[PDB]
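Visitor: Just dropping this structure here.
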Amino acid sequence: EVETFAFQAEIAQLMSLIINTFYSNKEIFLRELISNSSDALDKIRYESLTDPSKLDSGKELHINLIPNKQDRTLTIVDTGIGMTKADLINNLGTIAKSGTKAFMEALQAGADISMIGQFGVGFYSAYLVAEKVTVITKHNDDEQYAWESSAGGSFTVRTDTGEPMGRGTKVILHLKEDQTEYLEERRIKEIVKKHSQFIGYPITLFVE
Ligand SMILES: *[SH](=O)(O)c1cccc(CNCCCn2c(Sc3cc4c(cc3I)OCO4)nc3c(N)ncnc32)c1
């Protein structure tokens, strides 16, 4: 069963801006997604200090970057806190609305798209390089969900019946046809070294 939802107008506008604005520095999407994973790993780690059973779903805290040229996907996998259905449908949109407003105001004052993470909406930078984004996520006391959007004003959520993850999030970037450089080992390594070199969890770049 697949549920279809409308983005808030402000978030649809942000996604359109990211898709339509001419901006060549697209590589910053990876820093934003790795930062989000690092934050999620920080969160499960700190919560586990007062409730160690929150790691029953997996003790290892890490990030995997998995390119697949057959599928034309780049996947960012973490074993962080994960997201609930309530996050996916309601709560993330609440903070994304205020963050988008501040980001738009900063852009009008001369800021550039690379500062998007300062406004809490860095996830949507995925649409600099992806025509579709699928997010598989599992939070401790909730089901495994698949979120998906090709923009256009809507997203879907369904219960995921794929390989169980234990706990964490996979962001699957279905790359635009002209953005396949982000499947190349040398290019991904270059970007991680430039923008994500002090992340406090192992980042494993898979090879194909
Ligand atoms: S906690 O609950 O005290 C707490 C403290 C501070 C902040 C938060 C809220 N964190 C939300 C993180 C969401 N998120 C992201 S970004 C993101 C992902 C997706 C959408 C929108 C956004 I904005 O729509 C679909 O997916 N990336 C995350 C990862 N990798 N893991 C967990 N949470 C993530 C809570």
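Throughout, chain A uses Swiss-Prot numbering, with the displayed residues spanning 16-223 in order.
The way this entry was determined, per its header, is X-ray crystallography, 1.6 Å.
Note: Cβ is positioned from N, Cα and C throughout, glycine not excepted.
Grabbed the feature section from Swiss-Prot, which reads as follows:
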| type | residues | note |
| --- | --- | --- |
| MUTAGEN | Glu47 to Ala | Strong ATP-binding. Strong interaction with HSF1, HIF1A, ERBB2, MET, KEAP1 and RHOBTB2. No effect on interaction with TSC1 |
| MUTAGEN | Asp93 to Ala | Impaired ATP-binding. Strong interaction with HIF1A, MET, KEAP1 and RHOBTB2. Loss of interaction with HSF1 and ERBB2. Los of interaction with TSC1 |
| MUTAGEN | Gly97 to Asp | Abolishes ATPase activity |
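Mind running through what each feature is packed against?
Guide: In sequence order, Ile131, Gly132, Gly137, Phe138, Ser140, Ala141 are the residues near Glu47 (mutagenesis position), counting only same-chain partners six or more apart with C-beta under 8 A. Following the DSSP three-state reduction, the secondary structure of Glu47 (mutagenesis position) is helix.
Close to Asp93 (mutagenesis position) in the fold, though at least 6 residues off in sequence, lie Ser52, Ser53, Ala55, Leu56, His77, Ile78, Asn79, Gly183, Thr184, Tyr216, each with a CB less than 8 Å from its CB.
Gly97 (mutagenesis position) falls outside any helix or strand according to DSSP and counts as coil. Taking all protein chains in view, 24 other C-beta atoms sit within 10 angstroms of the C-beta of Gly97 (mutagenesis position).
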